[PDB]
Amino acid sequence: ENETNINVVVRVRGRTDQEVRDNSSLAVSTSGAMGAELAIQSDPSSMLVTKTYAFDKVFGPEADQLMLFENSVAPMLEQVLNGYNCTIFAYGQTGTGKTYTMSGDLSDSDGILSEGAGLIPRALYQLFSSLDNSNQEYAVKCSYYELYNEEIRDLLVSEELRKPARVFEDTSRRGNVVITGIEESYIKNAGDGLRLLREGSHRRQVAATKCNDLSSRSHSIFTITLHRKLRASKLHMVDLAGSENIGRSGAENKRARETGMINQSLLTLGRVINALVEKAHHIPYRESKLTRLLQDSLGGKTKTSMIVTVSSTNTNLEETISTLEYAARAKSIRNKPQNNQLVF
Amino acid sequence: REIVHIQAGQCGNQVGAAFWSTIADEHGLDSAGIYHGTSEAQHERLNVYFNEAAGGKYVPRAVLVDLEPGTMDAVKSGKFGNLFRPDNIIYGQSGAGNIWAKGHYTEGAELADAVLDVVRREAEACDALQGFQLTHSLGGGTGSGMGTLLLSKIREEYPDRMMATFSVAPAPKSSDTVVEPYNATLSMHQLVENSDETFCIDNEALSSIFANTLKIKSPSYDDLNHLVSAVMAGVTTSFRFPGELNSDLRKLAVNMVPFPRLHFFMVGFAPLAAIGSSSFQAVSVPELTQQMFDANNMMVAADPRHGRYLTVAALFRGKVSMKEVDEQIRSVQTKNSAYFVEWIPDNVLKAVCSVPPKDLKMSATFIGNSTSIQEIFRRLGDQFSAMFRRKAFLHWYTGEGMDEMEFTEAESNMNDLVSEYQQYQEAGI
Amino acid sequence: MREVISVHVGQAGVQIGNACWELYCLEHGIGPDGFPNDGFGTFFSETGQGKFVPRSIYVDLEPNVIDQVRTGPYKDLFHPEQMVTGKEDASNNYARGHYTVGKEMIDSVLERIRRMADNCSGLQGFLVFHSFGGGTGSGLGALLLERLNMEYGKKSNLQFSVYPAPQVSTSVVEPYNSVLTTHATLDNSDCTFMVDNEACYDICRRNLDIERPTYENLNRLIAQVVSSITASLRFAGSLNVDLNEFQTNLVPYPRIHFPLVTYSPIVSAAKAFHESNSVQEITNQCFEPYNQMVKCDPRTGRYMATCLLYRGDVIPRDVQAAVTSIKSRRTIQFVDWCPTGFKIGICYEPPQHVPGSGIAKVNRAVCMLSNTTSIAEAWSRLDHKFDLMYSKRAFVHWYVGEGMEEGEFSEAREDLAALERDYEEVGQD
Ligand SMILES: C/C(=C\c1csc(C)n1)[C@@H]1C[C@@H]2O[C@]2(C)CCC[C@H](C)[C@H](O)[C@@H](C)C(=O)C(C)(C)[C@@H](O)CC(=O)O1
Ligand SMILES: Nc1nc2c(ncn2[C@@H]2O[C@H](COP(=O)(O)OP(=O)(O)OP(=O)(O)O)[C@@H](O)[C@H]2O)c(=O)[nH]1
Ligand SMILES: Nc1ncnc2c1ncn2[C@@H]1O[C@H](COP(=O)(O)OP(=O)(O)NP(=O)(O)O)[C@@H](O)[C@H]1O
Ligand SMILES: Nc1nc2c(ncn2[C@@H]2O[C@H](COP(=O)(O)OP(=O)(O)O)[C@@H](O)[C@H]2O)c(=O)[nH]1
Ligand SMILES: [Mg+2]
């Protein structure tokens, strides 16, 4: 079809014992059976009950990997094998689980598989699995790097090499925003996927907040090139950092760069979909390097998925509900899926 | 509160001797560098541009970098040669060639290491930097090819401070060199990204001032660069004296820039009149503001009436109170409802400095932000368009080592900078 | 001693504060040293010799206006360790104002208060007045209350912060820095006395016939209603209107605490000469909207509660015979649920005039304070502006690029409109 296909899902985290037993937090999210509009309320049998937000897949502190992975990623894994580009990325407040959403665990029990490892190691094997039994030739390449303060660092290599000048366009397509000056690596099997992603995810800059010692600041981005046979569908696995508040960081001038410039691009991610509620005479894709790359993703020729991981603990009411308007407003935009058999 | 000044290029050189001449006269310094104060305002805020020395000898924060070794001797061996520390003056041997792709390929790769080293101790020797000026040109090679590479280091160097570049623009008609559509848009690629903002100035517009207001048809460039040093002083006029409000270079750019892409501005100045029009002119605050919104008082030949004003910052030098300014602007924003942006209401910034100029009673420094500036850019890209499809004047760039498809990246950057203003020139949402 | 202290943040804190302490010293008859009614120096700390230290602290992030006080005619008055200056200004950025550079400067300010707080005999409450429009007083003053009301708890908090309006504007983030401030002022301050720059200006044009007034002519109007509240107790009078009493006679609910200010008689030099001054005709001036301090329409709305602070030679029965001439006769009804509406006291001693303003000496003066329902059209002016400034997210990257999440922008318009939902509800017969 040629419909308004933009995938958005919401999976909140779980409270800890010290939080709500001290705070008596919000009653806004359900136990997570299926996607349905809930409420916005606190002191619920009183004069704060305002409105609900229509959903696709709401899940409380109840959902797991294979409950999400078979219904969200796996109908689009087949689209990758069908010869289509796809885009999956997470978003939300810092310290909620959107780094857990992409890359969750480092258990990595290499007898068979790992458990709880996040969407990318599930989407790692389950594209190598079905490709082994579909009687065609295949070649697998990947490239995994980061985005940090309008700069790009290759997480594949630890050497100190970077781009020569700039990110390039091409005269071949419009949807290409190619990034040269950076290495992609070759992958034989499922046994080479985690083999490079393990030290590769370790190359980023995991900073330490007042809230979490794991809620990082970079933008992990995991690209895949699949030369199966003559055809190639690029796949984007993107992490995004958190919408950092002022006082919950303790940030000095060294930390303000990965506070301000990060929130600068997250604000930029606002207006690139705030301008698509009506799609006026300009689409500001070129405001930062985060949105030049997502130009074919956001409202382009690429199928796009989105994860909104928020906190149900009352750490805020400022962007408790403000971040859900992003999927709510820009749901109704259209795309155009095009085929890819590169004719030699 | 110090800023760092760069005169990168030949136009950087001849504006600076026009710049620092009217600055040193403004604080009371002589032509040499010794001090001669009038009152306490000139005693306390020489801490804006000038580093100290023994006695009353002052040294301006400046680096003046060229690749052409000739014209630097006109200010080194020429006049005001006792007013620059010659360690700061630094320049190589080979000329550029009016080439963007040579000042950014090889010469910056052989000077900007040693140029930046002089910038190190000039930045460290203050307490709090404010801005980082690199007043240069876009026409030739030195002010452009070094003017981008010397720019692009500092954002990687000092990611907090501010950039105020006064790069002059090519003309749609009165252009001076032949490489102008290439030597602009390559520099326009680097300047949208890394610079915080710029103030464009076009010589073809500047000739219209002397041909309509002052009625001189035979001026000089040294006369012409003398005029831009009004608004050079006009920006930091609000800071270098006891003011009354809104005194900072940062207080401009935090609310003259609505989105972090556009960053460009239009410059006006008032009053100015010839000796025949001297006494018959009166100097009134409503009388000044009617000059500042004429298309015969702008420094870029695009018609501001053709566009819409996003933001306006008025900076006044002299004796002027609050609603003296605004009550005339009240009638302006009635007569010009097609000239003010509706979705940004209350689009007027004002700034009052409580010190008069010399030989004047009042003065008005104007900063504008139209949507007319894209037309010059569309004029510039149209000049770029026919120059590139034939791929002529090409191998003096790739022969130095810049990629062929790298231009199409700059045009795509250039076209998108044009493509944001047509939302706002016709904006009812 | 019923003791009070002062703080001052931003240039509005400086310039109004420069005019507050001048008018205080002429009331208590002290110059720089003092003594060229018996004591009562609650504004002042008494040293062992006679150099009375004004109990105050100026806070500015940019050492420009503080140099004016430390060089002008009042450098020989203050405690130069108390006049704390900053390093770099907030520069119209509430994120810089409230969070970033303010955190690196509050902890040389809050402890400076404590030494002046522990020198109190018994401290009642005090006053934090600034601007909403600018940088520092909008932002640092917002943190200055919540880092104070956390500490001192049950002690009183007032603020006379000056407020923006659509006729006259200075900066263009004045919608943002007002509504980002009003979260701080809602739950920390007991009360606030908002005042316009325009209605403050217009009385200096109409009812003073001064053609082009300046800011010191604005501020001397502003500081006089400041004198007519606190130091009105500090002259022995026939009645007493305490700082606790405004926190009873003007606030039914904990959210409704936004009175207006009205001063009378404000009559110029050649017009009080050829005029009498009754008790009744001056209270008639008070309910004229031409002496109002915020551009509102009080005859449209109703009055929840009023307060009349008389000064000068006043008999207390033309209080009662003329208040019913306003209450029981006129058209403007009060709130049906407030049964009286009036609280009023008489302070015996005359107000003091400065020798350099258009205002003249007068044997009686009224400082009308009233919590109205017609101030709901003050917040609708900003929230309509804050709507359209936000709907394209313009001028937001200078805030989120510093560290404020956009979630306050949701709660700003949510809380402020809900704060207007009490003025439409309590003022609803
Ligand atoms: C007479 C006059 C302003 C004025 C208004 S009402 C009144 C009385 N005087 C101007 C100065 C005015 O300050 C500018 C903007 C001075 C602007 C500076 C330029 C260089 C001069 O205006 C320009 C015409 C010149 O180069 C010459 C002719 C040499 C200058 O002398 C002219 C010249 O400067 O005279
Ligand atoms: N009442 C009053 N208000 C004034 C006066 N002068 C300026 N203002 C107001 O003060 C506002 C500016 O506030 P500031 O005190 O400068 O704010 P800030 O954070 O200190 O900003 P900077 O110090 O300039 O960096 C202007 O927008 C005016 O509305 C004055 O004399 N009286
Ligand atoms: N839904 C969840 N279920 C279980 N554990 C969770 C969940 N969400 C977060 N966690 C835990 O939270 C920790 C990871 O921090 P995380 O919440 O992912 O930060 P973040 O929100 O992704 N911020 P950032 O890394 O800056 O983008 C791990 O201990 C996870 O187990
Ligand atoms: N003398 C002078 N020329 C100017 C001025 N502004 C722009 N120009 C012209 O603009 C063009 C820019 O050239 P430029 O960079 O100085 O030459 P370069 O040495 O090759 O870099 C030349 O034609 C200059 O003459 C000015 O104020 N004075
Ligand atoms: Mg995350």
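Swiss-Prot numbering applies to chain B: residues 2-430, in that order.
Heads up, the Cβ atoms here are built off N, Cα and C, so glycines get one too.
Within 10 Å of the C-beta of B:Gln11 (GTP binding site) we count 24 further C-beta atoms, all protein chains included. If you look up Swiss-Prot, you'll see B:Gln11, B:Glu69, B:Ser138, B:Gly142, B:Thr143, B:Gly144, B:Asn204, B:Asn226 marked as GTP binding site.
Secondary structure at B:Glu69 (GTP binding site), as computed by DSSP, is coil. Taking a C-beta cut-off of under 8 angstroms and a sequence separation of 6 or more, B:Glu69 (GTP binding site) has the following same-chain neighbours: B:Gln11, B:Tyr92, B:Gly96, B:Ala97, B:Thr143. Under the heading Mg(2+) binding site, Swiss-Prot lists B:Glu69, citing similarity to another entry as support.
One mutagenesis experiment catalogued in Swiss-Prot, B:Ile100 to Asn, is accompanied by this note: Becomes sensitive to rhizoxin. According to DSSP, B:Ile100 (mutagenesis position) is assigned to coil rather than to any helix or strand. Counting Cβ atoms from all protein chains shown, B:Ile100 (mutagenesis position) has 26 others lying within 10 Å of its own Cβ.
Residues near B:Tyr422 (mutagenesis position) in space but far in sequence (CB under 8 A, at least 6 apart, same chain), listed by position: B:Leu263, B:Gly308, B:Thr372, B:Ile374, B:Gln375. The DSSP secondary structure for B:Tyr422 (mutagenesis position) is helix. Quoted from Swiss-Prot, the note attached to the mutagenesis of B:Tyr422 to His states: Temperature sensitive.
The GTP-binding residues named in the record, B:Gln11, B:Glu69, B:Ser138, B:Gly142, B:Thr143, B:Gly144, B:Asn204, B:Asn226, extend over a maximum Cα to Cα distance of 22 Å. Following the DSSP three-state reduction, the secondary structure of B:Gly142 (GTP binding site) is coil. Counting only residues at least six positions away in the same chain, the Cβ atoms of B:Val169, B:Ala172, B:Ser175, B:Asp177, B:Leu225 sit under 8 Å from the Cβ of B:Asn204 (GTP binding site). Most Cβ neighbours within 10 Å among the binding-site residues B:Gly142, B:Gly144: this distinction goes to B:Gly144. When Cβ atoms from all protein chains are considered, those within 10 Å of B:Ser138 (GTP binding site) total 25, not counting its own. With the fewest other C-beta atoms within 10 Å around its C-beta, B:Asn226 stands out among the binding-site residues B:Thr143, B:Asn226.
Among the recorded positions B:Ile100, B:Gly142, B:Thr143, B:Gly144, B:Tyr422, the ones whose Cβ sits under 6 Å from an atom of ligand 4 are, in sequence order, B:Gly142, B:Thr143, B:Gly144. For B:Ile100 (mutagenesis position), the nearest of the binding-site residues B:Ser138, B:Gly142, B:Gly144, B:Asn226 in terms of C-alpha separation is B:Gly142.
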